[PDB]
Amino acid sequence: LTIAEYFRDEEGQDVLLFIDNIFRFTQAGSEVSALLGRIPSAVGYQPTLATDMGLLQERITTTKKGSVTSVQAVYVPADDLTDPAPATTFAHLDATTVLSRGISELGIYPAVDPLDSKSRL
Amino acid sequence: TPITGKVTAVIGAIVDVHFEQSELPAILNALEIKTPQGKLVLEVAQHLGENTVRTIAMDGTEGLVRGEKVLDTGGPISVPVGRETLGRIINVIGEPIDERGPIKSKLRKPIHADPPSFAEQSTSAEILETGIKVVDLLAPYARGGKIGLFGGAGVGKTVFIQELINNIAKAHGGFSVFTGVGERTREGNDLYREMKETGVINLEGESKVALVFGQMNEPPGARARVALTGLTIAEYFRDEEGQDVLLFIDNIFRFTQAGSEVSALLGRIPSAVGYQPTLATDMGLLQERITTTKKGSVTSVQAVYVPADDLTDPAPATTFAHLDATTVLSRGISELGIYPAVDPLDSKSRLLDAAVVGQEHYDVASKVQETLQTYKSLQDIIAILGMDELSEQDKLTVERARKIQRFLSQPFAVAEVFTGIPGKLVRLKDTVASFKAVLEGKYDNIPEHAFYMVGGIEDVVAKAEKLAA
Amino acid sequence: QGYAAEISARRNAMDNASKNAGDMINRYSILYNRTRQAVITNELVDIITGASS
Amino acid sequence: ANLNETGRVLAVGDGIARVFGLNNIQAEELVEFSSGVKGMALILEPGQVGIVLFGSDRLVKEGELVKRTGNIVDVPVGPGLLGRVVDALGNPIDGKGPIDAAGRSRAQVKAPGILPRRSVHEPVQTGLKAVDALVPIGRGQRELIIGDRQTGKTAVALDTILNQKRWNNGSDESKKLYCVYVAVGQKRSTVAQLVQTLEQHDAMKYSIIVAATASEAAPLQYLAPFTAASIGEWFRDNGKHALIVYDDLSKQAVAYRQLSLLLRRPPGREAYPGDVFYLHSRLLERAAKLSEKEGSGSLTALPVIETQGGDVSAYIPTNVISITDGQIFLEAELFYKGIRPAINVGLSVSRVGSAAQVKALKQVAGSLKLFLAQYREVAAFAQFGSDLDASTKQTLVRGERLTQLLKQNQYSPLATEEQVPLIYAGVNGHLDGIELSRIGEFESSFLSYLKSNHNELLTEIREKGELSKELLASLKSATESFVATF
Amino acid sequence: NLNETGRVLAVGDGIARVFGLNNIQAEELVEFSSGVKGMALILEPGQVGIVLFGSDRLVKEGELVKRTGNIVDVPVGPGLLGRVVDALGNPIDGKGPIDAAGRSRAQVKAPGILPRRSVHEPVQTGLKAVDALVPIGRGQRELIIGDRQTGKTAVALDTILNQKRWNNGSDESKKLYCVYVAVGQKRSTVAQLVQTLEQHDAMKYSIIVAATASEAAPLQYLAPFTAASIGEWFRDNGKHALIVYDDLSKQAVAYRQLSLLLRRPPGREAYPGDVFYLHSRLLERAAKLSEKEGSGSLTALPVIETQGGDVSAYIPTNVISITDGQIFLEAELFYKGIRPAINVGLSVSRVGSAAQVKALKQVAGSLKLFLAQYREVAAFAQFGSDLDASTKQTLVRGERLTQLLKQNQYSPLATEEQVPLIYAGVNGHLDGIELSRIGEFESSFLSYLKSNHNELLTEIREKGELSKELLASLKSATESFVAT
Ligand SMILES: Nc1ncnc2c1ncn2[C@@H]1O[C@H](COP(=O)(O)OP(=O)(O)NP(=O)(O)O)[C@@H](O)[C@H]1O
Ligand SMILES: Nc1ncnc2c1ncn2[C@@H]1O[C@H](COP(=O)(O)OP(=O)(O)NP(=O)(O)O)[C@@H](O)[C@H]1O
Ligand SMILES: Nc1ncnc2c1ncn2[C@@H]1O[C@H](COP(=O)(O)OP(=O)(O)NP(=O)(O)O)[C@@H](O)[C@H]1O
Ligand SMILES: [Mg+2]
Ligand SMILES: [Mg+2]
Ligand SMILES: [Mg+2]
């Protein structure tokens, strides 16, 4: 992400950022928070899930110098969108593309859910 | 001069003894305390540091005082071994508890031994016939293997244990050990009596079976250790006498439960559902000892309690690893009158292969299972909507499976007081042919209730006519 | 006529079906409520253990 | 300050009081504090003692004195307690003076071993047709009474304790069954009303009441059934018989969970401590029929367990089921349908009863146990209707007749001789004609008739305990004789 | 001097607190005065946490612990083949010393982004169902998952057996060397498994690393890691290994025990805070190396066991995420006669038709997607109604493929055997044949093809592909055997 922010603020160009997978970011913090000996939060996540995400995600923004557009793959654990990780992810988005197993198992690719997938625009 | 110290802490079963000498007793060592009436045995479990050892008590610790003198015996808890134990009821610490005085044994082995090595293993695939239709047909037992009887409270583990001791243990002509772990004393007493009456123990003669008890009145330490005592006497016949031993343990679950009761007080951080972190190695350190070496064989059947009817509770969940054969007793079934309450699908045997049982034997049980899984796959369609909403194929495979399910229920000799019916002992060859016929449709017209609580196929017709006029 | 009898058969069959279903519901409402609780308990034990240190 | 016999309070809270000193104190020794409140030393550590209070936290300050007792937690036992009402430690609360102490016993004792026990044969007569027929209890047996809230659980215990008046007005100690009733966590007013009801039936005179109620310290509730056991045991170790009712063990467990959790012991399943199975086991093992050599004295336990939503697969329910010799299970469904006692025959068993049952009952009850469970199953497939059967429709009549027959008014425990005639009339079928609204009538009408006319039979059943074919055909005649007239 | 040696501060439950050992490295072996070994896993200011590799009856307080100077490692090389070894590479088949070409560490790095090549070479299982629907490639990680007793080892065992076809030949780059890792199993099973392999003469190309039930936790913890290293030798020298972690669930239980006893603070379900990294680092070591590295490969088949089919659980999810695909096994299907009990809908091999013989891919196109539309119609017929031109066709068809993909255990099939059977099934020459008879069709159509159309089978075997001409002959032969 720090490589992206340079092109936005120095070259002042509209930068593309592709993250895969964002879920791992959270999952790894969870591991280090565990190992730092924090009291785990619900579903065993770091007690700082929201603000750790906030810190990262709030940097991915359009400033008055340039742009950072980012597409992110988000692994949803055990097909469950209410898991604290992807749950905490939604808030930060402008548009969302939800990929549904029920769509992919019928044989429809891309496996998009035409109702769950939302957008600002 | 022996090695002596002072009690420094007492919390429940846990006893903290400090030694004032250079030498400290090894983990697993028996330590003694002379009590007002008897002697209290303690077992070293960990070295705490600063010359104190932590131990688990083998009996209640009321009355103990700090500073009290404690003797190091120099070795682990030891029990009598050899033929000297047959006919005798033995305690957890090797004492007799049948009021017939001393057991002048040839030797006294320690209960803690390392399990047979990997190259010391010897394997085979021999069916142990039981005279019990369900097991024999669907999930047969291994000769010289480990067998597990899973059930919640009151679904019939102990009765199923008895029928087996009754079918196989007299006929056996080997030696057998019965170790009652954390169960009813009333049952040990009952067992003792029944053995005397069956001649399997002749008080004023010779006997085929030593008994060890650590019943549910005994403190945690006792219920934790008593399983290994009975195991030690078992091994001694297998290795020294090269014999084929039968080890019956009701209940093996009580061993892990016991470990959990002390695990907190040993200062272990609790594991999933409050169990010891050491649950799986603890079970291995026992179970791996119960096995067939090249020197001799052990066939063991063990009843396994299931807390809150939960097969995914850590204790019985971990056991499935050690078992060549599992027969699982379902409350649901027992509540439909079907005894024994064996789940005909959830029960498994290593030996159910066509090249151990015969392709002919294999095919029958397979299709029985197919059928029973189809009746299961429809259970809810029926329960809600009834038979009326089923396709004609389905409706037939349900009429057949309903007979099949009652046909697997069998009158048990030892359950005579509950059945009101004489007990039958169907033969393995009988069981197959019978069920093959029912699969072939030969008995569709016959009432279902004619299959309830019978022997083999001939008993069905024999009783079908009794139901005629 | 056949039509009429059927209507009565469907009245009666659904009379039984929704009574069985109702009976299932009561049972499962007990099983839901237990699992509801053991799921709260277990999460809490898991958390409380995570600060045993 | 005598740190050998005395202690100083270091801290107190969560019902635990940590104490410095008390060097020579034993494990589980009782203690007395400045306030008067007693405690029990449960943790003996280098430098201090963990002590669990038998009263309110309020009554122990830091600094205070802690006096040794020189005694493991114990009770006043013996016959001088008969007729009294005591708290958990033995202290009297019915205001009737000091307890006539035969002596003292430890609260916690090991249950007798494998050898000094004798298989149960002597019947415990409840006076309840449904119990004495289908789940008969024996002297030394432990029988769980399990069910939902308000299902007549205590009722079954109470009628049993009343019924004992029969044998308790005579010389025969071998026939007498003294009673211990344990009130753990109940409403104080409930027990008050329950003791009063015992007094209104002259049953108090042969029974002891142990009560640690709902506002009382958890350690007093956990303890009560154990000290109670000791009280029961005195009759056991003295060649006499005794019945101990634990009402209930659910509340005991919850209290012992309270104790455990506040002590920091790991929460397991349903946050219960690891040794909660062992909590009940060691208690319930203390009830046994002693051997010929040991005076043949017995303790017969009836523990009560309250299930939620009628879930018998719960942790504590299955635990206690795994200890006891069987369970009398009461359906709320049948109780709310007016069928009292509400014994579910499908889910009820006596594991040692067929050998304890009065030999005359067993004979006339032939496959009634096995029958009713079959009838109630048949009456399930009886949903139609447009398919009215002719065959099993007669077992549907028998059923409703036998259902009616076993129904019992509370406080109507009939004698064993008053039982077998009724059951003989049901089983064999001399009732398939009689209307369902007049079976209760048939009962009183048929007892009066026999009491006056065939008293010779009613006295022979009571004294023989069996039924000879001559007495069986004698009963037979008197049955058809009364049937012709109703 | 406490640089090289430490005394014992306290010992209990396979954990030992040692004072001193100052110049010790994180994860160094140690010898106790009694002869037991251990691993220094925690280095704190005052003391060192050591997990024991043996019985703690043999450790006492005040005893002398010794550095090895050695980070945990194992004997490796082609000398290991045929032997059975413990977690530390010690021989346990009682046949004497191992021939080590070297000593790899227990914890090696995985190959990075660079030294790697896309997975393109088939690892053939012989299981008609796997190699058609979930085809496992060289350098792949394919999870075998399911409940107890659903054919998990059975699936991986039949792969090991099968490789015999190429392992007896001279061709060194068609071969596949086998490592079976048994973690947490009872010894009577491992012994009985080595015997099965010996029966099928498959032990000669197989290495058995075992850390059985009775063993100290760190030995079960370590066993998949040092077995990797053993298997990695093949990958690192132009050869190809296939490692099987049976099962990883038991390993995870061992790791939780260590950590709880080391008093490292627990996480979700009392498991260590990084019980994902445990697996993720292990399973990344299965790779396909670049040409610059000799093009060798480690292929992994981890096993996980579910309680009641709960694939939503902690560990099963962790590992689902790591691997390149999964084979799901279900009792529901198993007891319905379907064997292997492979849930065709959930099961995928993401490396896919790139890891599969050309002659198989062609006949097995949309066979998985079709079997997916088959259950869809089977649930439409669940509320039984009238069957039309479309539905009565695909139900009768799909009933026969499902049937055709039933397969006896211990019985792998060559690719020239699978190819006709699948063409026979997919193209529609099985539909008018009684469902109950497909069994005899398999054995009968193969005996038939071996006599007459031996042209087809050795063509298919050698060129691995199919021409427009070859398929024309396969079209004929199948119609040519329709009326018996
Ligand atoms: N094989 C059988 N045939 C008929 N009835 C049986 C059978 N097994 C059990 N029962 C009935 O169910 C009860 C089961 O008792 P038991 O055989 O001790 O099971 P258990 O599972 O060992 N009980 P527990 O040890 O307390 O959890 C008996 O009292 C019988 O009424
Ligand atoms: N056989 C009976 N006939 C009529 N009423 C009865 C009978 N048995 C019990 N009752 C009444 O029904 C109510 C419930 O019975 P009770 O003896 O309180 O059982 P319980 O399960 O102990 N209830 P609780 O103590 O609140 O959990 C009481 O009011 C009884 O007096
Ligand atoms: N294709 C098959 N046909 C017939 N029987 C089979 C087949 N596959 C497996 N079995 C049998 O089913 C049993 C279970 O298979 P197994 O390979 O042990 O699965 P598992 O999941 O490893 N069981 P476990 O490891 O004990 O949890 C074995 O006895 C096999 O012989
Ligand atoms: Mg039992
Ligand atoms: Mg009550
Ligand atoms: Mg396996």
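Numbers in chain D track Swiss-Prot; the residues on display, in order, are 60-545.
Per the header: X-ray crystallography, 3.2 Å.
Cβ from N, Cα, C; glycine included.
Secondary structure at D:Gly211 (ATP binding site), as computed by DSSP, is coil. Among the features that Swiss-Prot reports, ATP binding site is placed at D:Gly206, D:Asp207, D:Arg208, D:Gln209, D:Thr210, D:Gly211, D:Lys212, D:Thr213, with the record citing similarity to another entry.
In Swiss-Prot, a mutagenesis experiment is listed as D:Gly291 to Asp, annotated with the note In ATP1-2; growth-defect. Around D:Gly291 (mutagenesis position), the same-chain residues at least 6 positions away in sequence with a Cβ under 8 Å from its Cβ are D:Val239, D:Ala301, D:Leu302, D:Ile303, D:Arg345, D:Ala346, D:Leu358.
For D:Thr383 (mutagenesis position), the count of additional Cβ atoms within 10 Å of its Cβ stands at 29 [all protein chains shown]. What Swiss-Prot says about the mutagenesis result for D:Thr383 to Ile is this: In ATP1-1; growth-defect.
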Lowest local Cβ density (other Cβ within 10 Å) among binding-site residues: D:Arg208, D:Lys212: D:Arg208
Cβ-based neighbourhood (8 Å from the centroid) of the ATP site, residues D:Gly206, D:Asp207, D:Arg208, D:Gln209, D:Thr210, D:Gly211, D:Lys212, D:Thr213 excluded: D:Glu365, D:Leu389, D:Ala391, D:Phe394
Cβ-based isolation winner (fewest other Cβ atoms within 10 Å) among the binding-site residues D:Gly206, D:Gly211: D:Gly211
Number of Cβ atoms other than its own within 10 Å, given for D:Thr210 (ATP binding site): 25
Contacting recorded positions for ligand 2, chosen from D:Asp207, D:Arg208, D:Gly211, D:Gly291, D:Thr383 when the Cβ sits under 6 angstroms of any of its atoms: D:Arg208, D:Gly211
Integer Å distance between the CA atoms belonging to D:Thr383 (mutagenesis position) and D:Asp207 (ATP binding site): 18
Cβ-Cβ distance under 8 Å to D:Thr213 (ATP binding site), same chain, at least six residues away: D:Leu253, D:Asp306, D:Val363
Close in space, distant in sequence - D:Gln209 (ATP binding site), Cβ under 8 Å, 6 or more apart: D:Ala391, D:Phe394
Chain E, Cβ under 8 Å: which of the recorded positions D:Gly206, D:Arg208, D:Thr213, D:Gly291 qualify: none
Helix, strand or coil at D:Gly291 (mutagenesis position) [DSSP, three-state]: helix
Other CB atoms within 10 A, centred on D:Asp207 (ATP binding site): 20
D:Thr210 (ATP binding site) to D:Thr383 (mutagenesis position) - Cα separation in whole Å: 20
